[PDB]
Amino acid sequence: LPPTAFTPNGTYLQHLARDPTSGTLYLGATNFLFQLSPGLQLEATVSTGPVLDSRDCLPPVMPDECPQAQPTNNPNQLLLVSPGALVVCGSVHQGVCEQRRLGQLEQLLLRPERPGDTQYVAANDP
Amino acid sequence: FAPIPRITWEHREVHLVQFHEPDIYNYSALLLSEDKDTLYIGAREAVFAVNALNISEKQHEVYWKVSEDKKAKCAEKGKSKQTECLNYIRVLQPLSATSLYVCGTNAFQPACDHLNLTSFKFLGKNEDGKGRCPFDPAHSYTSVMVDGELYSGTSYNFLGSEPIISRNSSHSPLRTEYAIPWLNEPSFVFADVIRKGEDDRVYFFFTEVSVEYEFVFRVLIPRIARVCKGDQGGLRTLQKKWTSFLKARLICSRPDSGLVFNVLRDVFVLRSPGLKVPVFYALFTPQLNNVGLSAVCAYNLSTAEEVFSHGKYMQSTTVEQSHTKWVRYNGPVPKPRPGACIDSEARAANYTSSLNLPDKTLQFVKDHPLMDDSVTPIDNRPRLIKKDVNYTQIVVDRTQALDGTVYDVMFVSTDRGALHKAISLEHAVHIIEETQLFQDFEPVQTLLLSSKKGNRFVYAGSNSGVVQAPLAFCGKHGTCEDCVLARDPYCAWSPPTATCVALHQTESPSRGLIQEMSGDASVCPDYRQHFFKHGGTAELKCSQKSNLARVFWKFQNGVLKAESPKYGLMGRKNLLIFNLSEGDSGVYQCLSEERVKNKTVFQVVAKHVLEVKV
Ligand SMILES: *[C@@H]1O[C@H](CO)[C@@H](O[C@@H]2O[C@H](CO)[C@@H](O[C@@H]3O[C@H](CO)[C@@H](O)[C@H](O)[C@@H]3O)[C@H](O)[C@H]2NC(C)=O)[C@H](O)[C@H]1NC(C)=O
Ligand SMILES: *[C@@H]1O[C@H](CO)[C@@H](O[C@@H]2O[C@H](CO)[C@@H](O[C@@H]3O[C@H](CO)[C@@H](O)[C@H](O)[C@@H]3O)[C@H](O)[C@H]2NC(C)=O)[C@H](O)[C@H]1NC(C)=O
Ligand SMILES: *[C@@H]1O[C@H](CO)[C@@H](O[C@@H]2O[C@H](CO)[C@@H](O)[C@H](O)[C@H]2NC(C)=O)[C@H](O)[C@H]1NC(C)=O
Ligand SMILES: *[C@@H]1O[C@H](CO)[C@@H](O[C@@H]2O[C@H](CO)[C@@H](O)[C@H](O)[C@H]2NC(C)=O)[C@H](O)[C@H]1NC(C)=O
Ligand SMILES: *[C@@H]1O[C@H](CO)[C@@H](O[C@@H]2O[C@H](CO)[C@@H](O)[C@H](O)[C@H]2NC(C)=O)[C@H](O)[C@H]1NC(C)=O
Ligand SMILES: *[C@@H]1O[C@H](CO)[C@@H](O)[C@H](O)[C@H]1NC(C)=O
């Protein structure tokens, strides 16, 4: 009955985080986020890229201010479960982070609209 | 090298007004009023208001002493309870017509407050001066109040591990980055606003560990830096940070002699009544082998402005592959120019503030605060290089001579409580005089000039008190020759009054006055009797003020040789006739000889009529 394996197509995996509470697993992949049951059943999928980006440019990546912006893939840089949210940091957009609802991966809680240098969290390079 | 001070004035032989409060020390902060008649002194745990015309007249007093629970808190942090754990006034700046902005170390809790001038009582604003004032009385510090906003350079913390150049604005607070490219172990020396589309700039001067140079030990380097008054920081990057911070080497050296002075001690801004461009007079000492040497380099603002406006920046690069080396950047520079102010050009490209500058430009300045070009002195050499003297602070007065030839008068203080007056004569330094300001040889920590009509004074602070000196002592000169030979642009000889007067002060007629900076006392118009017993000994006293002149004696119209047994010289100037007899009677003349240019100037110092009894 439950999957014994999880092999996502058209992507590579970076990170895994287990929710001590519910047993829920979250997966950080290239341009994808997955929510699995403790039995590996796929529950939710979120797209994370590609995005128009350049390591030389600051988010929000504006084409008029960043003409060298080119489509970039988004390997997951950081994926950690906090009491309130799922903490998500990518390789893209200066290593900016976001907060998603635990159990409702699709539901975004916090993703700063216009972030500054003090909010560039993770390594902007896989 | 500069010669020795022509004349030495003992604290005893000149009129110097002194001020100190019993049990109050470290008179390091000096500020004079708008009216120039009231000088405010910032000391350790106290602030005073003294009559600037007679510093000894104490007008007002206010204390800001540290509590025992605060002293013990400081001591428990392994500091000295009776030394460092006290309130050293570090910030003494004008705030308004009715108030001053005051900050003290305060047993390592930098605290700021407003001194109410009408009451001479503190308002108890009790502001946290962290960033504005140093914690340690040992730490470097600089501050300039610009448009009621404090621009300060000091340490951001207790240990002095975090440096900071910042603006306590309230509207738009801005500070430097805590990074080696920005500041690398600086020791703050001086700051001021250089006022004007074009924005004002706030210049900073300091010594820091060099990134461009590598030697046996870490090499220090003097720095000239500036920020734009209108800075508001970057929007996405440089959030609450300087976007206009650019720095450059300040070079003071004579290379044909291997002399390099890489430690900046003081900076004075010569604000010319005539010249449209200000000149920075900077005082330096060498880091290596200082024994000690001092140099005074004068820098034209335009030169520095040229480096900051058009100079190529320096790039940092990785080198094999754990090292960093700094080289000239010859790559593409963004537009608007990184580090530039919001000028006429920027406003045309719809840029109103730093907050709307492209991230390209902001990132560039953040990664390139250092310029490749050095800021060099006027005539590419120091104005003065001196040996056997450790100079501490500097002031300059631009004065017009009788002739109309303008001289920039350098008042330089020493680490032994002395003041030297020097002028760069025709391609050579002339140290007019030296005065012992402090009877206790206390180093002059701070120096402040008032060249204003009437109240023409220099004010020097040390740990023991404050001294008030005039800019000249013209009256000390006895003869016309002595007055001219001084070669002081301030002093002229008055034939009607038979006194050496202070030109641009006295009410004597200009057209009928004598002054020659050449030292040719030729422009000038032109007997102590003794009766000693036979066999006895005579001491004929003779003295003069020139440290650059030597005295010889004459008897019976011939140059007498002060040799045993008949003659002797006591103190190299006083003649000693040993065995008095009939023939020793007559006129004895003490004469001086001093070289000015090529020529020698002989003067009759003493005239004596010695008569030996029978
Ligand atoms: C400080 O640096 C500034 C930057 O150049 C110096 O100013 C300029 O000096 C040049 C040199 O002569 C001036 O050019 C010309 O002067 C002659 C003399 O009469 C005149 O006949 C020419 O028609 C021309 O004006 C230039 O105008 C002048 N500009 C300014 C704004 O001063 C300044 O002299 C330097 N000061 C010191 C003490 O080094
Ligand atoms: C503020 O002004 C006072 C007035 O002179 C300064 O006092 C002096 O402090 C120094 C030490 O920093 C004393 O020197 C001695 O050093 C030896 C070396 O270890 C030590 O063993 C002695 O016990 C003593 O501390 C000096 O004697 C003392 N002067 C007097 C008259 O007591 C004070 O240093 C100044 N503070 C600042 C920050 O400038
Ligand atoms: C600064 O000091 C003056 C000196 O007293 C203060 O003046 C008093 O101000 C009150 C009103 O606030 C008047 O009623 C008193 O008559 C004033 N006395 C004198 C001698 O002038 C002034 O208020 C102080 N300023 C601040 C901000 O405290
Ligand atoms: C230093 O920064 C503080 C931080 O705001 C400034 O404080 C404000 O001062 C104004 C009057 O100038 C008051 O009206 C505000 O209510 C104060 N706000 C706070 C939070 O203190 C202070 O004035 C600045 N000092 C200088 C000399 O620039
Ligand atoms: C000039 O200042 C230097 C220090 O910068 C003096 O050198 C110190 O002199 C004291 C006196 O004995 C020594 O104990 C120190 O070890 C010396 N330090 C160094 C680095 O040399 C120097 O004597 C002063 N000379 C003059 C003429 O002022
Ligand atoms: C001011 O200076 C004069 C000059 O000697 C002196 O007599 C007078 O006492 C001084 N005033 C004070 C308060 O010391």
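Residues 24-219, 226-555, 561-648, in that order, are what chain B shows, numbered as in Swiss-Prot.
Heads up, header says this was done by X-ray crystallography, 3.0 Å.
Backbone N, Cα and C atoms are what each Cβ position is placed from, and that goes for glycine too.
According to Swiss-Prot:
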MUTAGEN   B:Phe244 to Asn  Abolishes homodimerization, abolishes collapse of growth cones and reduces PLXNB1 binding; when associated with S-246
MUTAGEN   B:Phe246 to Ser  Abolishes homodimerization, abolishes collapse of growth cones and reduces PLXNB1 binding; when associated with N-244
MUTAGEN   B:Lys395 to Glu  Strongly reduces PLXNB1 binding
DOMAIN    B:502-551  domain 'PSI'
Inset, instruction - May I have the DSSP-based helix, strand and coil counts for the residues of the domain 'PSI' (B:502-551)? - result: 14 helix, 9 strand, 27 coil
Legend entry - B:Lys395 (mutagenesis position): tally of other CB atoms within 10 A of its CB: 23
Legend entry - Assigned element (helix, strand, coil) containing B:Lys395 (mutagenesis position), judged by DSSP: helix
Inset, instruction - Express the distance between the Cα positions of B:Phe244 (mutagenesis position) and B:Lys395 (mutagenesis position) as a whole number of Å. - result: 27
Legend entry - Alpha-carbon spacing, B:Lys395 (mutagenesis position) to B:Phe246 (mutagenesis position), which is rounded to whole Å: 28
